[PDB]
Amino acid sequence: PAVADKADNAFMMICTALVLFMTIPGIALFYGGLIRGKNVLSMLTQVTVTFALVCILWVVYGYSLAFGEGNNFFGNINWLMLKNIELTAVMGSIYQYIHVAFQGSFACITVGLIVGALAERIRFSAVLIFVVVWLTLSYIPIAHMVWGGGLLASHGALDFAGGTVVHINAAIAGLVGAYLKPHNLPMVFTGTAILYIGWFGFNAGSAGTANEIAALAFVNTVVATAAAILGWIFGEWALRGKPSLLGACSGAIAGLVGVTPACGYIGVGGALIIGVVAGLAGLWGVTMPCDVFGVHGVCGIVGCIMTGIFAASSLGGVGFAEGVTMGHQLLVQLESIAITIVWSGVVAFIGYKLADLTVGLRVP
Amino acid sequence: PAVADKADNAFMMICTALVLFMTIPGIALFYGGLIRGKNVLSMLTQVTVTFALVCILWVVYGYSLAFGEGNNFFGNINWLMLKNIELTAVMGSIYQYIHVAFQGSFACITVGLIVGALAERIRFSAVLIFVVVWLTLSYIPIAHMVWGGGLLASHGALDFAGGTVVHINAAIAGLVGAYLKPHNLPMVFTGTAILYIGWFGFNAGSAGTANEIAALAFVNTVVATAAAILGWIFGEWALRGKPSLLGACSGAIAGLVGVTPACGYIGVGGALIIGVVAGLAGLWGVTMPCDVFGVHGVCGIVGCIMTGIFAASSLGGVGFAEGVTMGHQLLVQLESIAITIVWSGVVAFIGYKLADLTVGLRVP
Amino acid sequence: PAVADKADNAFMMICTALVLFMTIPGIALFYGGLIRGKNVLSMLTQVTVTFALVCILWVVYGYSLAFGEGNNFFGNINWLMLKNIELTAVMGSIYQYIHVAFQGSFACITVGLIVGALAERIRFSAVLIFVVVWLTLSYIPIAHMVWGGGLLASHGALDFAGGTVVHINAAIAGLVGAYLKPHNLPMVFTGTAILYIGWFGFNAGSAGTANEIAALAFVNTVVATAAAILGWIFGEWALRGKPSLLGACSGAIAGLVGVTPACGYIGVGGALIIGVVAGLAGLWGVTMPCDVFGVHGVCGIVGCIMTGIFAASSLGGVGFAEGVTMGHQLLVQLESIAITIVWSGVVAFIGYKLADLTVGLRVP
């Protein structure tokens, strides 16, 4: 019988708290300082209520459908309300309950990334309707595909902490939203700060254990965020003549997003190069609300492609799987992106249409 | 010789930091956004200074008198300044020093819950006087009774993380206070957020170890808070036509309070039902400063009663003690509530009277 | 082969996150509420960008030059980009990578303490230039001397968590700066709160392990901060007739600074006495931006001297080294202070002069 390691339990519970902290209040405060002042209270309210909702859907069927025995695309409905999960059931080296909470917390930040951006111009019941649809039909299957031993995992896709699952996923759902004035920067700074601190639970907890890989993912997190800040600020300086607080924060986020899939597979060299490239591509991206999805999306993609590179032992990475060339890993990452982009697309489109046809989309 | 487990040490120290974070700045910021703007600075000051004071009383005699060898009601004065506690002394599976800090942190949030609410209309030296009296004569004996193997423990009272010790206790002391405009909701949101994040140290650290029970209490924490938010917001929507940010936050707190005694004894089913019922009863409660004590009090009681139910193996709980019916456990919880309510009553009354007769109660 | 303990890994990673949290956003928010409103955005920006920079210099050569095989004053350039540090390399009882991050995080808060104070009246490129110079030529050698088995360590200097390395060091660099209106106190309160919470990672993580010494340093942290608050507030009350929020926060910081070198070597008795003395000396100090350095400096020195005392087994301490009198330990602490003060002096002076002669110091 697999036996739980209390060091890992402790690490994973604390990491889960940190990920929770990313949404409550990190992303809430982040947008809070960015959206028009008359909309903050309502936005803060829609994030909190949809967070609650995402927590509940998860314990009811979310976890089971994402992580239960299933097919290439979804699990089962045989862990409803966590039935048939023994309290002492182990998963990896931790109790399965901690796996339930940790993964659930990722589902939350994904949703809050979308709700925060779209709370301004969406009717409440519409967003609620949306959350249900998209969590169930996009976050869950994609989570199953990447981390639940579904299609993408069984093809060897390297995505440590959710470049596709959290980032590209939410970014698409958000931009379909868009398709269908910064008043408190200190508050934006604060939310960003909290996102960065939580993000350590996020990337490092993704090791499932307090080992050398969690150590690697942690260090790399520091490195990429730092690299991205400077790459962004230098870009901002070169373009605009000077850094701004918003540029600085945005850079942090570019690097964090960009390193998300890679943190556990790459060397600090890899971490730094990925940070710089993510900062600049982010900055390039916003140049070419809604912007957030250009950062998550662009930097999400850039990270996933570059994982397919810096995982190489050659470049200081942990190495690709046996018999996997860097060429092949690159095809694989590209295919995972293409799926994520397309899957989230159809589902969000469906999400908004159902809402639109049920309650109407734009605020009364 | 009992030997300390470094995984538990680590978990418990981090949990202690989280509980500390609940008071500094969680509760301070919570009230900060709620009380009149002209009173915030002074309130923030009275919380910080009484926090310091509670830390000091605890190391001087508080811990020993709450957790030392004693009678049914109080310990001893043989751990003054932690004398006769070996640095390597173990308690449970952690070093006793970590037990000192963790428990001390619970004493703090209890006090800060009261000071925050009453800083507006109480003279400083009066509140100080009060803190000394009530910490010494109410928090300590009740802590001894529930967790120090006193009267209530030796009768089998289920109270995992302080439904009686923290909640009903403070709520009564506060309402006796009362008996004798929300200007920054983002700040209220922020404090609430911090309280929720710390609350994981609070409920889960109450396992004393990073085991499956800490896992259970953590998951349940997420579940109950979520359930409570929705139960509250739906009530608010049904009554008032729409949710508010304050309702949302309040719901979070209803669930957190409501699950406090139960988190370690109940199934996720139990967690959810307790959350919903606590959200609604909270909302019902505030309907029928000062409100905070209606939430802590009502939801404190509701949690303690419902623990006496959902602990049953029958309902997905960990099970009652051997030879204990659910009927008997219900009598026991009810008696613990009745004691807590009454004990805190007399003591707070005494607290305020001494202050009143020494320095006067209302601000000069 | 030395083998990594996952409990310690977990503790140390979480402690590193907490220390990071001290700078992002703790110190940023602290100053944010203190400096003129027109300067906050730019200050927040200079802290974030110099944080990024300090993270990068550290991974490139900082860590190796501070902690590599070297002389009495500096390490080597044989861990460039962490080359020749095996991913599984162990240090103490944790993976060396966690040692890289943890120590790196101390470098950050040191820098942010200076940048925060001087962002108002220094040109950006000047501060940047400065950071590079002073981190490389002062923080690093002093870190090597105290913690990297250099001059000061090999003479038996007791400095648990950086009374000299972080505090006196930064305080001097800052006051040389000076030598060459509080608008949001709630924000000051918030930053202070975050600094205190992070500070537990800071003092306790300095054990390198979740053991009884980390337990001791944690408890003492609570004790000294509490003692300092009251010692300060009582001083403020005695002098000014009443406490202020700023006094309360400042006291917290006096105690935290004052206990920094001592937390791991002294009894709770020692902790309390050191807190009180640090609160008062801090308050005395500010009486006799820029003030911050009077608190860090004075309380830094007071802590380092008093460590040389309360480490004694006689006074409840862990005891001095074999064959070391308390007299001798006192000479040693005094010499460490004198070196730190003088070393940081010359280096900061050089830092500002280079900047001045390159880009100019005062804002255009």
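We number chain C the way Swiss-Prot does; in order, the residues shown are 24-203, 216-323, 333-408.
Header says: X-ray crystallography, 2.3 Å.
Every residue, even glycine, has its Cβ placed from backbone N, Cα and C.
According to Swiss-Prot, the mutagenesis experiment C:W170 to L carries the following note: 5-fold increase in transport activity with methylammonium as substrate. Here the residue is the original one, but Swiss-Prot notes a mutagenesis experiment at this spot, C:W170 to A: 2.5-fold increase in transport activity with methylammonium as substrate. Shows 80% inhibition by thallium. The mutagenesis experiment C:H178 to A is recorded by Swiss-Prot, whose note states: Abolishes the positive allosteric modulation observed for binding phosphatidylethanolamine and cardiolipin-like molecules. According to Swiss-Prot, the mutagenesis experiment C:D182 to E carries the annotation: Impairs ammonium transport. Retains 71% of wild-type activity with methylammonium as substrate. Allows some complex formation with GlnK during a transient increase in extracellular ammonium. Quoted from Swiss-Prot, the note on mutagenesis experiment C:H190 to D, F, N or Q is: Loss of transport activity with methylammonium as substrate. Shows normal GlnK-AmtB complex formation after ammonium shock. Swiss-Prot lists C:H190 to E among its mutagenesis entries, and the accompanying note reads: Retains 25% of transport activity with methylammonium as substrate. Shows normal GlnK-AmtB complex formation after ammonium shock. Swiss-Prot gives this note for the published mutagenesis C:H190 to A: Does not prevent transport of ammonia. Loss of transport activity with methylammonium and methylamine. Shows normal GlnK-AmtB complex formation after ammonium shock. Loss of both methylamine and ammonia transport; when associated with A-340. What Swiss-Prot records for C:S241 is NH4(+) binding site. Swiss-Prot gives this note for the published mutagenesis C:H340 to A: Does not prevent transport of ammonia. Loss of transport activity with methylammonium and methylamine. Shows normal GlnK-AmtB complex formation after ammonium shock. Loss of both methylamine and ammonia transport; when associated with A-190. Quoted from Swiss-Prot, the note attached to the mutagenesis of C:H340 to E or F states: Loss of transport activity with methylammonium as substrate. Shows normal GlnK-AmtB complex formation after ammonium shock. The note that Swiss-Prot attaches to the published mutagenesis C:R406 to A is: Almost loss of activity.
A map of Swiss-Prot features onto the structure.
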residue : record               : DSSP class
C:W170  : mutagenesis position : helix
C:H178  : mutagenesis position : helix
C:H190  : mutagenesis position : helix
C:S241  : NH4(+) binding site  : helix
C:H340  : mutagenesis position : helix
C:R406  : mutagenesis position : coil
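For the residue listed as 'NH4(+) binding site', the number of other Cβ atoms no farther than 10 Å from its own Cβ, over all displayed protein chains, is 23. Distance across the unmodelled 9-residue segment, from the CA of C:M323 to the CA of C:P333, is 15 Å in the deposited entry. If you count neighbouring Cβ atoms within 10 Å for each of the mutagenesis positions C:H178, C:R406, the highest count belongs to C:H178.
Every protein chain considered, the tally of other Cβ atoms within 10 Å of the Cβ of C:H190 (mutagenesis position) stands at 30. Distance noted between the C-alpha atoms of C:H178 (mutagenesis position) and C:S241 (NH4(+) binding site) is 19 Å. The Cα of C:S241 (NH4(+) binding site) lies closest to that of C:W170, out of the mutagenesis positions C:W170, C:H190, C:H340, C:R406. Two residues, C:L203 and C:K216, bracket 12 residues absent from the model, and the distance between their Cα atoms is 21 angstrom. For C:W170 (mutagenesis position), the number of other Cβ atoms no farther than 10 Å from its own Cβ, over all displayed protein chains, is 22. In terms of Cα spacing, the mutagenesis positions C:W170, C:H190, C:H340, C:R406 that come within 10 Å of C:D182 (mutagenesis position) are C:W170. Using C:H340 (mutagenesis position) as the reference Cα, a 10 A cut-off selects C:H190 from the mutagenesis positions C:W170, C:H190, C:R406. Rounded to a whole value, the Cα-Cα separation of C:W170 (mutagenesis position) and C:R406 (mutagenesis position) is 35 Å. Using a 10 Å Cβ-Cβ cutoff, C:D182 (mutagenesis position) registers 29 neighbours. Just so you know, the Cβ of C:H340 (mutagenesis position) picks up 30 other Cβ atoms within 10 Å once every protein chain is counted. Cα of C:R406 (mutagenesis position) to Cα of C:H190 (mutagenesis position): a span of 25 Å.
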